[PDB]
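Below is one structure, written out as structure tokens, with a few remarks after it.
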Amino acid sequence: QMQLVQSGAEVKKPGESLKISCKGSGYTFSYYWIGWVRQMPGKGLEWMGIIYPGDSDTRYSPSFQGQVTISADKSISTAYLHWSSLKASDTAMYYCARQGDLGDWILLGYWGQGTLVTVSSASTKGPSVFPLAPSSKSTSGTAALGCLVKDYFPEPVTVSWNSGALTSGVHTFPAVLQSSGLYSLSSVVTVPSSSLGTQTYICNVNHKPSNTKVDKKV
Amino acid sequence: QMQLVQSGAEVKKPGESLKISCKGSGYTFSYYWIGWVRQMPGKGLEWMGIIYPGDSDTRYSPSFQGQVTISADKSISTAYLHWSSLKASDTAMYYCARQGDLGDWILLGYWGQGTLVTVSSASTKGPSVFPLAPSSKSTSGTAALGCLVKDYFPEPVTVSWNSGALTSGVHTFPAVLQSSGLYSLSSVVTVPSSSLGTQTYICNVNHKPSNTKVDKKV
Amino acid sequence: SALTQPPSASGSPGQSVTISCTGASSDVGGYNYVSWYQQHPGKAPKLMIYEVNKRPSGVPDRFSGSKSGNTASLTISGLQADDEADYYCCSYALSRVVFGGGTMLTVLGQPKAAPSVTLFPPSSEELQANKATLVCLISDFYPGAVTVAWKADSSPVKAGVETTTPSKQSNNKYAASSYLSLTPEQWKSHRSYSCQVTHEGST
Amino acid sequence: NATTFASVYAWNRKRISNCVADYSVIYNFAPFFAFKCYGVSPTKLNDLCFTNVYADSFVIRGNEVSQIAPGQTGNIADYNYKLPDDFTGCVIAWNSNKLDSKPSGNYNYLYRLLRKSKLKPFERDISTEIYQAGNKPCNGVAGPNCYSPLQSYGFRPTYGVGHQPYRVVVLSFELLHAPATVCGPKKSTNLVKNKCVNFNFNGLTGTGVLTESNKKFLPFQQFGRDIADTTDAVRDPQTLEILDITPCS
Amino acid sequence: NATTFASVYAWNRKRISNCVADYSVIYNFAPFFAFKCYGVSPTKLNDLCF
Amino acid sequence: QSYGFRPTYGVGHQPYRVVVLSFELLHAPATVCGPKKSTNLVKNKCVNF
């Protein structure tokens, strides 16, 4: 079966080299043109160039001639996308595409999984969890307990309750990019007012890029 | 990452064919000239020929035109070195080199690991250990006991005392190539004259190519 | 053509040394077809200096190269312990690479020393058999030049004698060993043989 | 058999003298892309002699081999290497994508894309000055009105046949009747006198009678022609005597 | 600079007029297997009119 | 001397079959005419032949 697998998400800083890859399998990797497509957050698709697996016949976009280089390894059937001196505007979603069995040679009928590339001057920093205490002064309605996750650079953050329990009522809101480059989200749970602290009502925040296990009740 | 891996050590006899290989990875194995370099024990480097992975364009050395053939497999990205009717003078260290991204086409900036050919046609003689008795008729000075290793073809021979004990005083002299092709060395130890045979003063000679375990005291 | 290199070089740490390379060919392309390689004992060589007016990446600025006429020069500013290796020059002008003799590298010398004489008589076990061999061991001498001469009761005998001059260890002194093969009847036909070193004087 | 040739703007000329020209060593090479002699036949060089023969070496992008010819125009012909309309020699060009090309890009060749005036035949312009295209005096730095005239090649093996580096060798010899040194592998016989025999001194074939006249030839003179440009007097290449060529009965 | 051409029996003819004929841009294109002119020399097109 | 024809060799050493067709165009009784049809033999009139 034909499928295109790419590398994981790469987070770097401006002024650092980067070389992502996208491996294709299930087909003859010698006659299908491989290319890359850039998609900025909220913007459309941007084509940068294509390559040929047999011989490297690179047809770059007029806006991406010397700004980026594209290469591939025919021995392992894997295409690469090398960068040099990254800038703040290079953070975008990059795909890999190939021509299909029918159509033109730049039709790009197949696509990849997509590689999330982000760059920022801010460095990694462990999040500080603050327990969002419920409205103890006004219990009118339904109680709502939560915790405040703040001051963390890496966007992917998983928040659970009671080691994964209490599935109902929990609603995780996506974070917002502050001016300092650090994100911050909030997760609450709708519980009855008469059930303040049923078992423990404890937060569970995990952060893999910093290895910080923070557990705090409220 | 670019790297060159070669075949293991091969030990044969004169009048037998040999075909060593050296596989290169991490780069496009179609445009980099692959060659082989001979290095005799104690001598310098000797170039034999180069090949082109794309199409077979072989340029052999004037002293290695019909004495050796070089080939490669572009489908698996592996270069070969075939021999025919090996002789006693073919035992040497052979490397595989390739051109780099900078320099001439025969610069050979990268190298491999090394495959040594080890032959000669003669007679792996079982060494005969003879105990070098000390000067019992003249104990003036310091006593010196040892054993005589003789009549053995393979040069590498390890000699120990008391299963590796008595480190101080033991001095092993390199062997000499006799006219018959068999080597002979001697190992002695400086001991006080009043300490004749402290524990056992026993020799220990090991020979791997013939598997001869000879232990004899004196 | 074939390249010529000195047999060996010596230099104290901190100073600079120069390796000569004479015999480089030329063509209609230029005269800078000289490259240098460094090979440590027990591993593959490594490209140190190529296109002497330039140098590859990852190589310190200590290694410099030059060429005047048909003679090439390899200049090393700083000498360290990890610099002991064989340095070869290569000429690749006429579509043919030629490696020189090579020069092993090592540091400055040491004071002279005194050879040994350790002579062992034929063992009883070999005397019981039809074989005999005299063993004379020479060691603890710095100058690597010695010729062993055997004598049978003031009569020179040079039948079946072999001697080499290897290096013992990092003690910076050399060793030597000689073996005189003869029949036991010839051994018992005269008195005890003598081993002469002739390092600098009679010993 | 050279690893690297010179650039187009810096083409190197090799002077050849006192040689025994055996061009059979060139035929055993790879099939050349263009082996065309404009004044002779390639199989007849071994039977002739040459006064001054020069060999030029340069590498172009392959498809520009049509510009190395008398009466041609182009970037290479008008700025780097021009051939005269009266050129008498041979042009040898073969593919060198395996030698002078790198997958990452070989930038060791220039072709002087821009030049102020057209170059004359058999000239070399290795000036690296900034080509002032505008009116403002260029101060030796790149600007909107003056750029670098020396552009580098992008030789890569991935390009098809025609963009690959092609080594061109131009053999410019002089076949004019004059004292020469290179006279092939043609061997010599003895010198007969006063009889109708053939003569082949330096490729000049014919039939006549030698008379050993008293004509005084100068050191730079070896052949003498009559009113009808027929060679009636020659200087022996070996012996310094003068011999006339008179027709037989 | 076209992705796909036409068929042989349906060869498309492109009329060219009111332009500047600069054939120097064609040399830097893909190398041609046969560039043969039957009426003029290929290096003389930049000096004539049609 | 024998050839070393092997498929690994590139252009310049591969075996190439050559066929030389030597003809004789002088007017003479021919039997190797092309695949052309024969017509009727008209006479006493200006026609092509």
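Numbers here mean position along the shown chain, with the first residue as 1.
The way this entry was determined, per its header, is electron microscopy, 3.0 Å.
Each Cβ is built from the backbone N, Cα and C atoms, and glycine gets one as well.
Annotation note: D:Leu110 (variant position) sits in a strand segment as assigned by DSSP. Of all Cβ atoms in the protein chains displayed, 19 besides its own lie within 10 Å of the Cβ of D:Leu110 (variant position). Listed in Swiss-Prot is the natural variant D:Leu110 to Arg (Swiss-Prot position 452), annotated as follows: In strain: Delta/B.1.617.2, Epsilon/B.1.427/B.1.429, Kappa/B.1.617.1, Lambda/C.37, 19B/501Y, Omicron/BA.4, Omicron/BA.5, Omicron/BQ.1.1; Contributes to cellular immunity evasion and increases infectivity.
Among the mutagenesis results in Swiss-Prot, D:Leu110 to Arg (Swiss-Prot position 452) has the note: Increased resistance to neutralizing antibodies. Decreases HLA binding to NF9 epitope. Increased binding affinity to human ACE2. The residue drawn here is the original one.
Under natural variants, Swiss-Prot gives D:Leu110 to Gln (Swiss-Prot position 452) with this note: In strain: Omicron/BA.2.12.1.
The local packing around D:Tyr111 (variant position), expressed as other Cβ atoms within 10 Å of its Cβ over all shown chains, amounts to 22. Quoted from Swiss-Prot, the note on natural variant D:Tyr111 to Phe (Swiss-Prot position 453) is: In strain: B.1.1.298.
Here the residue is the original one, but Swiss-Prot notes a mutagenesis experiment at this spot, D:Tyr111 to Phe (Swiss-Prot position 453): Decreased HLA binding to NF9 epitope. Increased binding affinity to human ACE2.
Over all protein chains present, the Cβ of D:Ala133 (mutagenesis position) has 14 other Cβ atoms lying within 10 Å. What Swiss-Prot says about the mutagenesis result for D:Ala133 to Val (Swiss-Prot position 475) is this: Increased resistance to neutralizing antibodies.
Sequence-distant contacts of D:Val141 (mutagenesis position), defined as residues of its own chain at least six apart whose C-beta falls under 8 angstroms from its C-beta, comprise D:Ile130. For the mutagenesis of D:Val141 to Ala (Swiss-Prot position 483), Swiss-Prot gives this note: Increased resistance to neutralizing antibodies. The structure shown keeps the original residue.
In the three-state DSSP assignment, the secondary structure recorded for D:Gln151 (mutagenesis position) is coil. Swiss-Prot gives this note for the published mutagenesis D:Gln151 to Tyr (Swiss-Prot position 493): Reduced host ACE2-binding affinity in vitro.
Just so you know, the Cβ of D:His177 (mutagenesis position) picks up 18 other Cβ atoms within 10 Å once every protein chain is counted. D:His177 to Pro (Swiss-Prot position 519) appears in Swiss-Prot as a mutagenesis experiment; the accompanying note says: Increased resistance to human covalescent sera neutralization.
Spatially close to D:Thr205 (variant position) yet at least six residues away along the chain are D:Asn198, D:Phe199, judged by Cβ distances under 8 angstroms. Here Swiss-Prot notes a natural variant, D:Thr205 to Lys (Swiss-Prot position 547), with the remark: In strain: Omicron/BA.1.
What Swiss-Prot says about the natural variant D:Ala228 to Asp (Swiss-Prot position 570) is this: In strain: Alpha/B.1.1.7. Close to D:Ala228 (variant position) in the fold, though at least 6 residues off in sequence, lies no residue with a CB less than 8 Å from its CB. DSSP classifies D:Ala228 (variant position) as coil under the three-state reduction.
In three-state terms derived from DSSP, D:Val141 (mutagenesis position) belongs to neither a helical nor a strand segment and is classed as coil. The secondary structure of D:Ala133 (mutagenesis position), as reduced to three states from DSSP, is coil rather than helix or strand. For D:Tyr111 (variant position), the nearest neighbour among the mutagenesis positions D:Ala133, D:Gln151, D:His177, judged by Cα separation, is D:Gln151. Of D:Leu110, D:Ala133, D:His177, all annotated as recorded positions, the residue with the shortest Cα distance to D:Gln151 (mutagenesis position) is D:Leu110.
In this entry, nothing among the recorded positions D:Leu110, D:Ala133, D:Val141, D:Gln151, D:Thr205 has a C-beta under 8 A from a C-beta of chain F.
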